[PDB]
Amino acid sequence: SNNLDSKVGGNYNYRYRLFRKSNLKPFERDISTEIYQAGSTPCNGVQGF
Amino acid sequence: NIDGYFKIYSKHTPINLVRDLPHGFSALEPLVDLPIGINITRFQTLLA
Ligand SMILES: *[C@@H]1O[C@H](CO)[C@@H](O[C@@H]2O[C@H](CO)[C@@H](O)[C@H](O)[C@H]2NC(C)=O)[C@H](O)[C@H]1NC(C)=O
């Protein structure tokens, strides 16, 4: 779909999930945007180290 | 809820008994299937 979905600077509207605690099951849909723990800390606010 | 398909089976009575649930065989017929796709972990029934 390059002919349609691309933009010269990049179509940065198209999003995917990069980090998760576990896999999701067959035909599951995870709607969430909570901050991911790669750090061990009980991580909270809009970031963490 | 099974691989994204919710399933329901159900039944209703002939019985006008004293109080507690009769031991007795009537099976639940299947009645509906819904492609709800969610994690149900918990639930709550609604009263009048
Ligand atoms: C549905 O949501 C529940 C509730 O968060 C998930 O169960 C939790 O899973 C994590 C990781 O195993 C545990 O730390 C919690 O203790 C679990 N809670 C319970 C009540 O067991 C569940 O995994 C989610 N379902 C799917 C398909 O991801």
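Residue numbering in chain B adheres to Swiss-Prot, whereby the residues present occupy positions 196-243 in order.
Yeah, the Cβs are placed from backbone N, Cα and C, and that goes for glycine too.
In Swiss-Prot this protein carries:
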type    : residues    : note
VARIANT : B:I210 to V : In strain: Omicron/BA.2.75
VARIANT : B:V213 to E : In strain: Omicron/XBB.1.5, Omicron/EG.5.1
VARIANT : B:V213 to G : In strain: Omicron/BA.2, Omicron/BA.2.12.1, Omicron/BA.2.75, Omicron/BA.4, Omicron/BA.5, Omicron/BQ.1.1
VARIANT : B:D215 to G : In strain: Beta/B.1.351
VARIANT : B:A222 to V : In strain: 20A.EU1
MUTAGEN : B:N234 to Q : Increased resistance to neutralizing antibodies
Please classify the secondary structure at B:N234 (mutagenesis position) using three-state DSSP. coil
Which recorded positions among B:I210, B:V213, B:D215, B:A222, B:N234 have CB under 6 Å of ligand 1? B:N234
Within its own chain, what residues at least 6 apart in sequence put their Cβ under 8 Å from the Cβ of B:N234 (mutagenesis position), listed in sequence order? none
A correct count of other C-beta atoms within 10 Å of the C-beta of B:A222 (variant position) gives 6
So if I draw a 10 Å sphere around the Cβ of B:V213 (variant position), how many other Cβ atoms end up inside it? 5
Please report the three-state DSSP label of B:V213 (variant position). coil
Pairwise Cα distance for B:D215 (variant position)/B:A222 (variant position) [Å, integer]: 19
Taking just the CA atoms, what is the gap between B:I210 (variant position) and B:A222 (variant position) in Å? 15
What is the separation, in Å, between the Cα atoms of B:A222 (variant position) and B:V213 (variant position)? 22
Have a look at the variant positions (B:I210, B:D215) and report the one with the fewest Cβ neighbours inside 10 Å. B:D215
